[PDB]
Amino acid sequence: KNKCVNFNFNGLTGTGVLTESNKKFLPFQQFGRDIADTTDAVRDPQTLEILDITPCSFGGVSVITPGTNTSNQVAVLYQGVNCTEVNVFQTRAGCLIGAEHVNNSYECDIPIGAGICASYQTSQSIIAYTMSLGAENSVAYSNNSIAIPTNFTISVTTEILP
Amino acid sequence: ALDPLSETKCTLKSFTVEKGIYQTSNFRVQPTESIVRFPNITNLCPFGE
Amino acid sequence: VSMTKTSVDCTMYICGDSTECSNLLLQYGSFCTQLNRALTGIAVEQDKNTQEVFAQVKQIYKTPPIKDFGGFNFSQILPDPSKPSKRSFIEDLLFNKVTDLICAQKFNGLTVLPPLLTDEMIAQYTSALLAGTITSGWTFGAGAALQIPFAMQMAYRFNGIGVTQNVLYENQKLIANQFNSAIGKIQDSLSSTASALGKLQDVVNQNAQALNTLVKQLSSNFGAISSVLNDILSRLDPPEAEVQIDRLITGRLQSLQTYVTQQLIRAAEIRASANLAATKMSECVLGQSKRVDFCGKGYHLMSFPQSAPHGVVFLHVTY
Amino acid sequence: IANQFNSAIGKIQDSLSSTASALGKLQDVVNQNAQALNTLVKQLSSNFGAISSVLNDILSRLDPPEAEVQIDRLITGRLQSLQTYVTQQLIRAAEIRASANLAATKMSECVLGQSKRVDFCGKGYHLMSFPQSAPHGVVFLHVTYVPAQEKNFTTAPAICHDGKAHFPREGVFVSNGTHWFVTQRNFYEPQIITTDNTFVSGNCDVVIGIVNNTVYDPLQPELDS
């Protein structure tokens, strides 16, 4: 139990994490099924018990690296899974290896997820940080105060559409 | 398959990897060992008959 | 605005934990690779909708410590820092009235990707747009923010719709009883009526139905003797199993292609609505638009955006 | 305005010449089509369940009744490949037409005429737009009026002179701490408060925050002269 194994139970072959189940099947019931009809839990034919089956091997593998002209450093991102195999850190997207965690917020460069972005900065290495939402601007407000522009500038914006 | 960088090169089919995040492959969890639980039957089937 | 980010693996979906089934899948070429890249693009586009809609500004606009609005109560639209997640009282209802299930999908092979922009950061964007509308008026979206008293801002908003500014100061007392009473009706309507947000619930329901169908097709045999790969491999001869594996891969490949096709269609429907929202963010919210019934019935005065799950809500003040 | 524009256009030339990724929106079209066309061709080499991808090998090997089975697998898959290609092209065809319609809208509003829409023609107050030719697309140069510097002044909703509140006909009231001036919202151009620049409505006991001042009457010195 508590490990991913290849199991054969009463002729049922498969792979999954085996853990003790809190569900109580009726005396005549053996194998359970979830909303997807896949096996939720089984009844051990030798020593009767209800055993939960959690599928294994979930999550993706992503590579976070700057441009080649920048450096060859790489930060592996394991999606939808915490740190297991194993700068080994955890994020809301999953286990992130190869990136330092900087509490200071910066402008998003390489997006990761859940408001987390990575960048190559200062002896430079990949770092992880919370996406900065922009500089804080406190607008002065008073009933008798007003701001009249004293100067202007002509700007040229470039827009492209296919 | 050498390091994560090389995997990105074949993923892009190019030796120039641009700044960004790129998905390589999935996360595979292999089973620890084979488990076998069967009922206890000591009787032989009368196939001779 | 945003739709659920989903990433399906054509290798595991079609062939579960099977070496033979996976080998026969190679004979179909890049179809697998293409079906994964198509869904990847969708998830990327779903995040673009948040950048082109929710965040209209590069700066954070904060309210003054001493807030004098001239007799109006904005406490409903403004965020409350005492809450665990910063949100306005109205956004509180918008979050609760819109609806583990995803855990079962994770075990079924369906990857749920987290959004790039968190809900808390979405509340900060609106909070900044709301703070700017009050203090900066119409000038924060067109350039450097200019300080104007909110009382005089409406005087300009009335002149733009054809109402002489001299109606404000005399009836401003009644203009407050109408607005403050109007905002109270918004809170009562959103709290009492839970179906007003069904537009957003349809997005969640649509994805739920598409994901449920995607999983239920795996149980079908698709004409094969059995839908389980381990069964046909433990029974039929090597050449006989390949015959059955062909039927299972063929159908599972078609079912996945149908899923990707439908997701691309819905991706075109959300991107169309996201553009409509972005257009309203600039015309109705940031500035003042003279368009007829674009910002809502009546002459448009001001619009206050509000954060809602997988979307955006607009409160349009009209004359 | 002549120096700012010419200097601005000079920055567009340097930005376009230095930055080659500004047109990446157009390069994505070429890359997308190139990927779809390449993928469409690579499917011909796939077996699609058949013994071999070559049509002559199967026809020249298996018997007439046996070959039809294997050839059918190639036809079925290759048929599915076209359905996949056409399906994707129809989807992308709906995306390009959306951008083309957006451009057509900008040509009428931003280029031909002057648009009052907010941030449709680009940041600032839109003046004019100059189109430019680009491969499989358009390029818009949007000349806008952006205010630069501002200065905080004291304002009041009304002026009280003869007992009736005086209001601005255009602009707003502003003062540096000495005299009250009339000015436009987009720029600071001192103007004396006068009956020609203001109108009379209500009284001084209604407006909250009204200030007392002398409203210049152009007829007073003329009648006295």
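Here chain D follows Swiss-Prot for its numbers: 923-1147, in order, are the residues you see.
For all residues, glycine too, the Cβ spot is worked out from N, Cα and C.
Natural sequence variation is annotated in Swiss-Prot for D:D950 to N, with the remark: In strain: Delta/B.1.617.2, Mu/B.1.621. Its own atom aside, the Cβ of D:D950 (variant position) has 11 Cβ atoms within 10 angstroms in the protein chains shown.
D:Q954 (variant position) falls within a helical segment according to DSSP. One entry in Swiss-Prot concerns the natural variant D:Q954 to H. Its note says: In strain: Omicron/BA.1, Omicron/BA.2, Omicron/BA.2.12.1, Omicron/BA.2.75, Omicron/BA.4, Omicron/BA.5, Omicron/BQ.1.1, Omicron/XBB.1.5, Omicron/EG.5.1.
D:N969 (variant position) carries neither a helix nor a strand DSSP state and counts as coil. The Cβ of D:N969 (variant position) lies under 8 Å from the Cβ of D:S975, D:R995, D:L996, each on the same chain and at least six residues away in sequence. Here the residue is the original one, while Swiss-Prot reports the natural variant D:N969 to K with the comment In strain: Omicron/BA.1, Omicron/BA.2, Omicron/BA.2.12.1, Omicron/BA.2.75, Omicron/BA.4, Omicron/BA.5, Omicron/BQ.1.1, Omicron/XBB.1.5, Omicron/EG.5.1.
Its own atom aside, the Cβ of D:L981 (variant position) has 13 Cβ atoms within 10 angstroms in the protein chains shown. Quoted from Swiss-Prot, the note on natural variant D:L981 to F is: In strain: Omicron/BA.1.
Under its natural variant annotations, Swiss-Prot gives D:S982 to A the following note: In strain: Alpha/B.1.1.7. Annotation note: D:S982 (variant position) sits in a coil segment as assigned by DSSP. In this chain, no residue six or more apart from D:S982 (variant position) has a CB-CB distance below 8 Å.
Of all Cβ atoms in the shown protein chains, 13 besides its own fall within 10 Å of the Cβ of D:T1027 (variant position). Recorded in Swiss-Prot as a natural variant, D:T1027 to I carries the remark: In strain: Gamma/P.1.
According to DSSP, D:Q1071 (variant position) is assigned to coil rather than to any helix or strand. Annotation of the natural variant D:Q1071 to H in Swiss-Prot: In strain: Kappa/B.1.617.1.
DSSP assigns D:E1092 (variant position) to coil in the three-state reduction, placing it in neither a helix nor a strand. In the shown protein chains, 12 other C-beta atoms lie within 10 A of the C-beta of D:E1092 (variant position). Natural variation at this site is recorded by Swiss-Prot as D:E1092 to K, annotated: In strain: Theta/P.3.
For the natural variant D:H1101 to Y, Swiss-Prot gives this note: In strain: Theta/P.3. The structure shown keeps the original residue. In sequence order, D:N1135 are the residues of the chain that are 6 or more apart from D:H1101 (variant position) and have a CB within less than 8 Å of its CB.
As a natural variant entry, D:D1118 to H appears in Swiss-Prot alongside the note: In strain: Alpha/B.1.1.7. Under DSSP, D:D1118 (variant position) is assigned to coil, being neither helix nor strand in the three-state scheme.
Considering only the variant positions D:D950, D:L981, D:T1027, D:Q1071, no residue lies within 10 A of D:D1118 (variant position) on a C-alpha to C-alpha basis. For D:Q954 (variant position), other Cβ atoms within 10 Å of its Cβ number 16.
Each of the variant positions D:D950, D:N969, D:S982, D:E1092, D:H1101, D:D1118 was checked for a CB under 8 angstroms from a CB of chain C; the ones meeting this are D:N969. Across the structure, D:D950 (variant position) and D:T1027 (variant position) are spaced 22 Å apart at their Cα atoms. A gap of 33 Å separates the Cα atoms of D:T1027 (variant position) and D:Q1071 (variant position). For chain A, the nearby variant positions by a Cβ gap under 8 A, listed in sequence order, are D:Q1071, drawn from D:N969, D:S982, D:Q1071.
According to DSSP, D:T1027 (variant position) sits within a helical segment. Look at D:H1101 (variant position): DSSP puts it in coil. Annotated pair D:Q1071 (variant position) and D:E1092 (variant position), C-alpha to C-alpha distance, rounded: 21 Å.
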